[PDB]
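Contents: one structure, followed by commentary.
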Amino acid sequence: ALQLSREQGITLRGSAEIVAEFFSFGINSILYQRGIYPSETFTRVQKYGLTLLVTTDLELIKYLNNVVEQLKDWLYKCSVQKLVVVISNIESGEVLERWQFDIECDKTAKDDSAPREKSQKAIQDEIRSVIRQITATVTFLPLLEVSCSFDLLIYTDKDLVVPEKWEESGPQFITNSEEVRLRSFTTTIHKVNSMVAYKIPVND
Amino acid sequence: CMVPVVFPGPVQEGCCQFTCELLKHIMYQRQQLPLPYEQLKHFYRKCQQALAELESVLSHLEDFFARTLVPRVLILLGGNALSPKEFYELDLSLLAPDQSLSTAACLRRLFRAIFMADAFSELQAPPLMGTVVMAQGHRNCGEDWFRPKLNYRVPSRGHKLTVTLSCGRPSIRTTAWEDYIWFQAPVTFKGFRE
Amino acid sequence: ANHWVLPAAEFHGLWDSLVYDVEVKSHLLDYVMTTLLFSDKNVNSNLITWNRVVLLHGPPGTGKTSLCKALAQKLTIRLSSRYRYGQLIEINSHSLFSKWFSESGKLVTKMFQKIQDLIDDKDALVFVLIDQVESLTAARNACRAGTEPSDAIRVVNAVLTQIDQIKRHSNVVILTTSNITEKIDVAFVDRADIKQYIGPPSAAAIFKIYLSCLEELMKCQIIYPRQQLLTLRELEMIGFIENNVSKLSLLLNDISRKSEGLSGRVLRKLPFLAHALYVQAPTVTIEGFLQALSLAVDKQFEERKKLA
Amino acid sequence: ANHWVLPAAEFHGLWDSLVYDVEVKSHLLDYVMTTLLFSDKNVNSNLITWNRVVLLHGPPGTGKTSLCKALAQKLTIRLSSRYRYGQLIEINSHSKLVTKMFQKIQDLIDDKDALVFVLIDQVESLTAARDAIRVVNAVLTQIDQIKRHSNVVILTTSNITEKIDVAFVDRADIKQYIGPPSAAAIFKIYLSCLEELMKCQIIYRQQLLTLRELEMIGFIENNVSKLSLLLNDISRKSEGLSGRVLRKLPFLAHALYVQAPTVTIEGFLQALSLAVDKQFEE
Amino acid sequence: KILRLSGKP
Ligand SMILES: Nc1ncnc2c1ncn2[C@@H]1O[C@H](COP(=O)(O)OP(=O)(O)OP(O)(O)=S)[C@@H](O)[C@H]1O
C-alpha cells in the first residue's frame, strides 16, 4: 500500500521541443479555421490529450517542420523573442490578420542544468487553454470576405546566427487594426505572450 | 465574475442564433466535443449519436424561440436539473421583438466581449460530463418537445458565468416575465471525446 | 559504491577469522579457482550451465559479507600466477538508485564505466560484491503497479545485462549476499551457478573461534596471565582425558557444544559480554572469565527464548 | 522469427534424438496425424473437439521446442502425401515483425501441399517481463483467425508450467505434461558436456559410447561401457533434475573432486556420481 | 530578426 511521485524535470531542449510542436499545431489550426487554406483537405489527430487540426500540404508540411526544428534550435539558444503570422490579401496583399507571439527564454539555462518543478500535466493543460482559446477567438474575428494568403515574421535579437535561406525583412504593421490579447503560458524557461492584430472594420 | 453585453441596436430572431452559437461555443470550451460544432461538419458510434442529440436540441431551440420570447436561458454541466456541476446563464430579459444591423455583427461583438469577458480560464480540464439546457417560456405557449419544471429554481452554486445583455433600451417592466415558466430539455446532452 | 585494492592490512587474518565445518570454504574456493581456469582450458559455455556468479544464503549476520570479502582475498593471493592485483567494488544498490532518469544515467555511466574499464585490466583480477540481492529483487514483479517500473526495472535488468556484459569477460568474480533465503529475484537467483547455503557455525568452529578470541585477549593482555590452549584434534588424540593441564580446553569444548547455533556474530561477540556482564573487573585471570563466558552464552540463549 | 523448410536437412534426425519417459513419440504423432485428418474435411467444429495447437510445459529446455521442430520433421516424413512440402516458423517472444510475419504465414497457407506450422517459443512468457501489447493481440487474433485453414498447424510452447492466462491455452484442445528426461536424454546431455570437455583435454581419451552405441555393443561392460551403469547410477535418482541443474552438474563435479587441470574421465564420473548424491540428499 | 522564407501559393 503505497505510491510515489516520480517527477522527471524539464530541460532547455525539452521546453523547446514541446513549445515547437505547440506552434506547429496552433498554426495548423489557425490557418485551418479562418479559411486561409483548404479546410476540407485537412484532418485531425490526438495530441495534448485533445483533438487537433492537421494539414496535408507537403509543401507547408516540410516548410513548417523546418521552422519547427529551427525554432527548437533558437530556443535551445534563446535566440528568437517574437513569432508572428501576418495574414494578408491575395493580390493587393493588404494585411488583415497578424498573430503576434512574444517569446521569453531562459539565459540562465546555461547554468540551469538542474530541472524545474513543473509537470507535463501543467504545461499540457496550459497549452490546452491556449489552443481552446485561439479556437474560440474565431467567434469574433471579422470574417474574411475574400480569400487570403500569409507570411511568417519572427524577431531573433541576433542578426548573428542567421542560416542561409532566411532573409531580413520589414515590420509590416497595420494602419487600422485592433489588437486583442490571449492568455499567457510558459515553461518557467520559455513564456509566450500572444495577441492578434486585425484590420479594424470599415463599417459598423 | 459577472459580464453583461452592450448592444446599440435591438432585435427578433437574433436571440435564437445567439443562444445557439453561445451554447455551441460553450460545449466546446468545456471539452465536451472535440471541435466546435460549426466545424464538426467533417466526419459526417457515440460521436454521431451524441452530435445528433445536440442537433435535435438546437432544432427544437429554434422552434421554441420562434414560438415565444425568452428572458433567460440555462445550460448545465453535470449535477441535475436542480443543481449543476457547473452552469451558464444567458440573459435575454432585456429584449423585445427594428434592427438593420447584421445578426452576425451582434454575434461577433458579443463573442469578442466573451473573450474579453475572460471566461473559460480553467486549466483544470474537466472530465466528460452531462449537459442540459433550459430556459423560460410563455405560460401557455403549448410547447411540446420541452417540458416545464413548475418547481424549478436557479441553483446558486458553481456560478461559472451569467452572460447578460444590454441592447440600449431605456426601461422595461418585469410582469411581462412573471407569467413565464422554465421548461427543460427533454434529453440530457452528453459530451464525448477520444 | 566504493573501491578496494587487493591485499591490504584490512584483510589480513580476515580469512581465518571465519571458520566453517566441512570447509565448504574450500568448496567455494577451488570452485571459483576452476571457474576461472575454464577460460584457460579453452572451453565453450552455452552447452554447460556455468557462469562466474556467486550467491550465498542463510541466517543473517553470519559473516556472509565478511565471508565473501575474505573469499576474494584468498582468491587474490591464490592467483598471483594469473593477476597482479585488482579491484573489489562495493555496489551498494541502496546507493545505486536515485529519482529521475538522468540520475540513472549518471549512475550507469560513472559506476559501470569504472567497472568495465577496470575489467579491461588483464593483469588485475576483478571482484564484484552485491550485498543485498534482495535490493536487486527490489522490483520483484508481483504487483499491478509495481511502483512505476518504467524507470527501475529497465535499469535493474540493465545492471543484469551489465552483469551479463561483465560476465562476458573471463576475469570477473561476482559475489552476492542475501541474509534472507525466502524471497529472491526470479531470473537472477535463476542465474544461480552458486546456491551456497551457510548454516549455524557448529562446534569445532566455535572452539577454534573461542581459541582465537581468548588468545587475542591474552596477546592484548586482557587475560593478564598467559596460559596454554589446545585444539579439539589434540584433545581427541588424548581422548578428552581430564588432566590438570588440558582441563581448560575441555571446558571450552563443552562451552562450544552447548553453544550451538547462535551466530558467528553472537560468538565473536561473546568475549565482550563475558568480560562486561559478569567479570566486570579489569582482570579475569582464568576460569573466572570462563564461567563468565558460560553465563553469557546462557544469557544469549535465555534471551532468544525471551524475545517472545 | 526464423524459417524452416520441412524435411530439409537442418534438423534432419532430431526426431529420435529426444527419447522421452512416457512413448510420447508414437503418442504425439496421433496429435497431428489425426488433427489433419479432421482438418481436411471441416468436421463439426462447434461439436467435435479439435484445435491445431500443440502444447506442453515443464522444466524449460527439455527438448520441447526441439520436439516441436523434429515433430514438424516427422510429420512431413509420415505425411509427405498430403503435403509435398511445408513451412515451419520461429515466432519469437523477443520483439512490425508480426504483421508481415503472419502475412508470410498466409503465403505458406496458400498451398494444399504446404504443411504450415506455427512455432512460438515461451508462448505465455509474454507476461514475464511486463509496448509489445499490439504484438500480443495481433498474434492472438492471427492464431484464432487462421485456424480454419486446413494446412495450418499451431506449435505452441509453454515454457511456463500452469501459469498460463486465458487468451492462450485454456483455448487448447490437447495438452501434455512430462517431467525430467529419461536416463537416455540425461546421458546425451552428459555427452554434450563430455564432448565440450574432450574438446581441449579438459577432462582427459575415450569417445563417448552413445545410447545406440550402448545398444549395438550388446552390453559389453568394459573399458568405457561402464559409463552405462554409472550413467544409470548418475541416472538412478537423477529423476528430478532440471536442465539448468543437469548441465550444472558436471561443472560442480569438476569443482568438488578434480581441483586439477584435468583428471581421467573415470574419476570425474564417480565424482559427478557423488555430486548428484549430494544434490539429492537435498 | 525580421526573417522570411517562401510561403507557397
Ligand atoms: N563464521 C564466522 N566465523 C567467525 N566470525 C564470524 C563468522 N560469521 C560472522 N562472524 C563475525 O561476525 C560479524 C558478521 O559480519 P557480517 O558479514 O555482517 O555477517 P553477515 O553474514 O555478512 O550478515 P550481513 O547481513 O551480510 S551484514 C563479523 O564481525 C564477523 O567477523
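So for chain A, numbering is Swiss-Prot's, and the shown residues are 2-205, in order.
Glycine is no exception: its Cβ is also placed from the backbone N, Cα and C atoms.
Listed in Swiss-Prot as a mutagenesis experiment, A:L13 to A is described as follows: Leads to formation the closed conformation and homodimerization. Reduces binding to MAD1L1. Taken from Swiss-Prot, the feature domain 'HORMA' covers A:14-197, and the record attributes it to sequence analysis. The mutagenesis experiment A:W75 to A is recorded by Swiss-Prot, whose note states: Prevents interaction with CDC20 and leads to formation of the closed conformation; when associated with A-133. In Swiss-Prot, a published mutagenesis experiment is listed as A:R133 to A, annotated Prevents aggregation and promotes formation of monomeric protein that slowly interconverts between the open and closed conformation. While the structure shown retains the original residue, Swiss-Prot records the mutagenesis experiment A:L153 to A with this note: Leads to formation of the closed conformation; when associated with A-133. Swiss-Prot lists A:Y156 to A among its mutagenesis entries, and the accompanying note reads: Leads to formation of the closed conformation; when associated with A-133. For A:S170 to D, Swiss-Prot lists a mutagenesis experiment annotated as follows: Abolishes interaction with MAD1L1 and reduces interaction with CDC20; when associated with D-178 and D-195. Listed in Swiss-Prot is the mutagenesis experiment A:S170 to A, annotated as follows: Reduces phosphorylation on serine residues; when associated with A-178. Abolishes phosphorylation on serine residues; when associated with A-178 and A-195. Among the mutagenesis results in Swiss-Prot, A:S178 to A has the note: Reduces phosphorylation on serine residues; when associated with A-170. Abolishes phosphorylation on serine residues; when associated with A-170 and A-195. The residue drawn here is the original one. Under its mutagenesis entries, Swiss-Prot includes A:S178 to D with the note: Abolishes interaction with MAD1L1 and reduces interaction with CDC20; when associated with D-170 and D-195. Recorded in Swiss-Prot as a mutagenesis result, A:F186 to A carries the remark: Prevents formation of the closed conformation and interaction with CDC20; when associated with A-133. A:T188 to A appears in Swiss-Prot as a mutagenesis experiment; the accompanying note says: Prevents formation of the closed conformation and interaction with CDC20; when associated with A-133. What Swiss-Prot notes for the published mutagenesis of A:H191 to A is this: Prevents formation of the closed conformation and interaction with CDC20; when associated with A-133. Looking at Swiss-Prot, you'll find the mutagenesis A:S195 to A noted as follows: Abolishes phosphorylation on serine residues; when associated with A-170 and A-178. Mutagenesis annotation in Swiss-Prot: A:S195 to D, described as Binds to the N and C-terminus of MAD1L1. Abolishes interaction with MAD1L1 and reduces interaction with CDC20; when associated with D-170 and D-178; the structure shown retains the original residue.
Where Swiss-Prot records a feature, it is marked here on the structure.
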| residue | record | Cβ within 10 Å |
| --- | --- | --- |
| A:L13 | mutagenesis position | 21 |
| A:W75 | mutagenesis position | 21 |
| A:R133 | mutagenesis position | 20 |
| A:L153 | mutagenesis position | 18 |
| A:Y156 | mutagenesis position | 16 |
| A:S170 | mutagenesis position | 14 |
| A:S178 | mutagenesis position | 15 |
| A:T188 | mutagenesis position | 26 |
| A:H191 | mutagenesis position | 20 |
| A:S195 | mutagenesis position | 20 |
Revision key, fill the gap. Here the Cα-Cα span from A:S195 (mutagenesis position) to A:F186 (mutagenesis position), rounded to a whole number of angstrom, reaches 9
Review point. Reduced to three states, what secondary structure does DSSP give A:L13 (mutagenesis position)?
Key: helix
Review point. Considering only the mutagenesis positions A:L13, A:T188, A:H191, which residue has the minimal Cα-Cα separation from A:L153 (mutagenesis position)?
Key: A:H191
Exercise for review: May I ask which of the mutagenesis positions A:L13, A:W75, A:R133 is closest to A:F186 (mutagenesis position) if we compare their C-alpha atoms?
Suggested key: A:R133
Review point. What is the interatomic distance between the Cα atoms of A:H191 (mutagenesis position) and A:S170 (mutagenesis position), given in whole Å?
Key: 25
Review point. Measuring Cα to Cα, how many angstrom lie between A:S170 (mutagenesis position) and A:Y156 (mutagenesis position)?
Key: 10
Review point. What subset of the mutagenesis positions A:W75, A:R133, A:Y156, A:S178, A:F186, A:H191 has a Cβ sitting under 8 Å from a Cβ of chain E?
Key: A:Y156
Review point. CA-CA, which of the mutagenesis positions A:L13, A:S178, A:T188 lies nearest A:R133 (mutagenesis position)?
Key: A:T188
Check your understanding: Among the mutagenesis positions A:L13, A:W75, A:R133, A:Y156, A:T188, A:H191, which ones place their CB within a distance below 8 Å of a chain B CB?
Key -> A:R133
Practice item. Report, in whole Å, the straight Cα-to-Cα distance of A:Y156 (mutagenesis position) from A:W75 (mutagenesis position). Key: 11
Check your understanding: Counting distance between Cα atoms, which of the mutagenesis positions A:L13, A:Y156, A:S178 is nearest A:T188 (mutagenesis position)?
Key -> A:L13
